[PDB]
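Asks: Please read through the structure below; I'll follow up with questions.
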Amino acid sequence: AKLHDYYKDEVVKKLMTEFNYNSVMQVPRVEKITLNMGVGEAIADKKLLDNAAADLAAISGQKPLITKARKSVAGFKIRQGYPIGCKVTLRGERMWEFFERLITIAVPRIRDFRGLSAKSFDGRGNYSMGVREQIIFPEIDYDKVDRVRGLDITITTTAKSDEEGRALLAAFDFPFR
Amino acid sequence: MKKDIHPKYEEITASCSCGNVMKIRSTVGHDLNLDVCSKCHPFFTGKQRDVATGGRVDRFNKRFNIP
Amino acid sequence: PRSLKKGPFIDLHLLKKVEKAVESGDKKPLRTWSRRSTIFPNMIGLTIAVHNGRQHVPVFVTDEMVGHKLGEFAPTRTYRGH
Amino acid sequence: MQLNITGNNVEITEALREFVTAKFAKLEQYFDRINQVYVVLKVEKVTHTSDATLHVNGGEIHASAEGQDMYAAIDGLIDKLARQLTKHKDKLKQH
Amino acid sequence: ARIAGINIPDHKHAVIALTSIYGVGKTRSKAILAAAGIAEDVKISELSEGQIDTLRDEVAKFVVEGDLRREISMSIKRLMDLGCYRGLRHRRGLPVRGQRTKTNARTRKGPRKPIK
RNA sequence: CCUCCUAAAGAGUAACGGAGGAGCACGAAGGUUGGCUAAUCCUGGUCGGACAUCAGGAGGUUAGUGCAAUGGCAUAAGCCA
RNA sequence: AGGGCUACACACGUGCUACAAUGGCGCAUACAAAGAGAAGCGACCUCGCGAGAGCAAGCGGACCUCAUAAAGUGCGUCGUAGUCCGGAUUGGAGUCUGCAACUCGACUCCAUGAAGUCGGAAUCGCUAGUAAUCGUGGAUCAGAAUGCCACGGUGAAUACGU
Ligand SMILES: [Mg+2]
Ligand SMILES: [Mg+2]
Ligand SMILES: [Mg+2]
Ligand SMILES: [Mg+2]
Ligand SMILES: [Mg+2]
Ligand SMILES: [Mg+2]
Ligand SMILES: [Mg+2]
Ligand SMILES: [Mg+2]
Ligand SMILES: [Mg+2]
Ligand SMILES: [Mg+2]
Ligand SMILES: [Mg+2]
Ligand SMILES: [Mg+2]
Ligand SMILES: [Mg+2]
Ligand SMILES: [Mg+2]
Ligand SMILES: [Mg+2]
Ligand SMILES: [Mg+2]
Ligand SMILES: [Mg+2]
Ligand SMILES: [Mg+2]
Ligand SMILES: [Mg+2]
Ligand SMILES: [Mg+2]
């Protein structure tokens with residue numbers, strides 16, 4: 001809750017002033033975080049996909065869903081229904097917790113940093129972001145690794161405009177370039 | 001939250017270099033000794049420069065010292 | 001490269017005729033066979049057309065071109081491929 | 001059969017190159033195991049000449065021929081090597 | 001055994017192990033393990049967190065990894081944009097320091113491209 | 001043997017007229033209860049590319065229906081337990 | 001005067017260095033021969049991580065200087081890894097020769113750390129202080145050897161036979 005707490009007094013009240021939100025309800029809050037990691041190399045061997053699953057379960061604290069192709073595509077030689085990736089939605093206590101971790105452990109282990117981008121926003125205000133390796137999280141143990149592997153990390157928000165979001169992020173001292 | 005399908009998720013302690021210590025919930029299952037927290041980091045702190053370009057003329061006048 | 005103690009080498013002829021360029025402001029290109037001569041700071045701003053063996057070729061001098069030797073900007077062989 | 005051409009007092013054009021290569025392609029039917037082979041063309045005053053040397057599987061075969069042209073020289077040469085190559089083969093397939 | 005944001009072998013003599021850092025050779029390795037008064041024959045696995053840090057400190061004195069890789073890449077970009085003879089050697093991918101190309105020179109040029 | 005047109009707004013209606021299918025498949029792909037909503041484009045995002053999986057928006061059935069065509073289908077006859 | 005003979009899709013010949021443990025690295029410590037030097041060989045001392053720099057004894061030389069042989073040997077370490085194997089390539093920073101080292105020198109330090117795991121068909125050298133392997137010198141020469149011509153160290157294998 002650290003940052004849920006921080007959010008509930010420090011963040012809300014700053015943003016409160018700098019936009020002149022009359023209603024408090026108007027203040028952007030963070031809704032949910034979701035961690036995709038597609039694993040096309042599944043159609044080759046299915047063990048790989050489950051091996052991802054444990055990673056994403058080890059990072060995040062909860063079992064991932066296993067996603068399947070919506071339609072068949074011949075481009076990648078897949079057919080509708082084969083498992084090809086896995087996600088976790090994070091919503092509460094756990095969502096704020098992982099977030100805390102992301103900022104204050106994971107992201108300053110990025111092999112050579114320059115912050116993150118502040119360009120990656122959808123236009124409504126939901127921050128999307130990749131990670132090249134998965135050693136970034138100390139949840140995993142680097143000498144017990146099969147492969148280098150990545151994920152998306154998408155922070156879905158109640159922000160209305162692209163801009164208004166950025167503020168919400170920054171106000172948690174989010175490391176933008 | 002469903003029962004007995006998810007991994008253990010517990011308190012630990014995460015001691016940086018700069019003495020910085022933070023109780024945190026994680027699977028990892030034992031206390032960490034990490035080396036660069038969000039306080040110990042060039043970028044967050046404000047350190048990293050951007051590589052000094054445009055030295056050729058400074059170089060040359062430093063190198064030779066000739067009228 | 002040339003010892004540091006002996007200073008940077010420039011042919012005198014060319015050294016002189018980039019006082020008149022820099023003092024008595026002109027704006028012409030200068031002919032030269034002086035591929036030896038290193039580029040001095042004074043030379044910044046002045047095109048100077050250095051010989052490559054058969055032709056002179058223009059080198060609009062810049063900050064980045066300082067210390068290098070003219071001829072390092074006049075290629076002397078032609079090759080397109082085989 | 002890897003080929004090599006020289007010219008000692010002759011410019012190897014792209015008839016004389018193309019021509020010589022075709023004429024030499026026959027020789028492999030006389031003995032399958034030819035390796036690298038070097039050809040030399042000469043003009044001394046009025047005499048057109050052509051010698052080649054042929055590294056083969058356990059040997060070295062050489063001949064030279066004189067024509068009134070270089071084509072006629074090379075024509076002559078190919079007849080000389082043919083006979084030598086056959087002789088070689090037959091004193092290996094000697095059963 | 002994490003220095004300069006890379007994992008260092010922990011079963012190798014410090015001297016040997018520290019070399020895995022890009023931008024430290026062997027001279028630097030020796031220095032580090034004396035500037036930060038740490039023995040040479042000591043394996044990294046048998047150290048103290050404390051020892052590993054004073055060590056972490058020494059390495060910061062140099063320009064290494066990411067940082068270095070950037071510096072190099074600037075220097076080469078610099079040359080190519082200048083268009084100097086040395087620049088083009090880098091473009092066309094050819095021996096930049098005067099070596100013969102009529103033969104050999106296969107490290108720049110890479111393996112052979114046959115004819116026809 | 002099935003579907004559309006010719007067929008003249010009920011049914012039916014010929015030609016060696018114009019176009020296409022069938023000679024099965026399913027113990028679930030049947031029964032019921034509970035729940036669910038498509039195509040496609042755009043924006044952002046590790047490998048990841050015009051196209052895989054993730055997030056948002058526009059869209060509103062342009063999807064879907066074990067297999068032809070026609071008529072149906074949201075209370076879905078479509079999708080999941 | 002400047003450039004070219006040093007160009008590079010490629011083919012062939014002669015070499016060097018490797019691919020490791022009969023070996024790499026660090027410390028310690030033995031035993032040669034032959035040859036060169038005059039405005040040349042240049043000690044000792046001081047400086048420098050180093051290439052080198054400054055100062056300046058001796059020697060036309062069985063006397064002085066080049067100029068400490070190396071493999072070997074002992075002690076330690078690496079433990080069969082594309083590695084503490086290899087050292088190509090490239091960036092940065094220097095030194096020296098020379099009116100001058102961009103095209104196009106040799107060398108030094110820091111960093112980089114490629115191909116290569118013993119080589120298809122073919123094919124070469126050598127019968128004893130030989131091959132193999134290890135160092136040393138000279139001619140040319142301002143500077144520029146993996147080539148050439150010389151010199152020692154260690155030191156095999158096998159010849160039934162035609
Ligand atoms: Mg004939
Ligand atoms: Mg080195
Ligand atoms: Mg009717
Ligand atoms: Mg009717
Ligand atoms: Mg009728
Ligand atoms: Mg009919
Ligand atoms: Mg049905
Ligand atoms: Mg129902
Ligand atoms: Mg996409
Ligand atoms: Mg959507
Ligand atoms: Mg439709
Ligand atoms: Mg039904
Ligand atoms: Mg001349
Ligand atoms: Mg020549
Ligand atoms: Mg050899
Ligand atoms: Mg080595
Ligand atoms: Mg001499
Ligand atoms: Mg000293
Ligand atoms: Mg004999
Ligand atoms: Mg030798």
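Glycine residues also receive a Cβ, built from the backbone N, Cα and C atoms like all the rest.
From Swiss-Prot, here are the annotated features:
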MUTAGEN   B:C16 to S  No Zn(2+) binding
BINDING   B:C16  Zn(2+) binding site
MUTAGEN   B:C18 to S  Binds Zn(2+) normally
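What's the neighbourhood like for these features in this structure?
Replies: For the recorded site, B:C16 (mutagenesis position), the DSSP three-state label reads coil. All protein chains included, B:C16 (mutagenesis position) registers 21 other Cβ atoms within 10 Å of its own Cβ.
There are 12 other Cβ atoms within 10 Å of the Cβ belonging to B:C18 (mutagenesis position).
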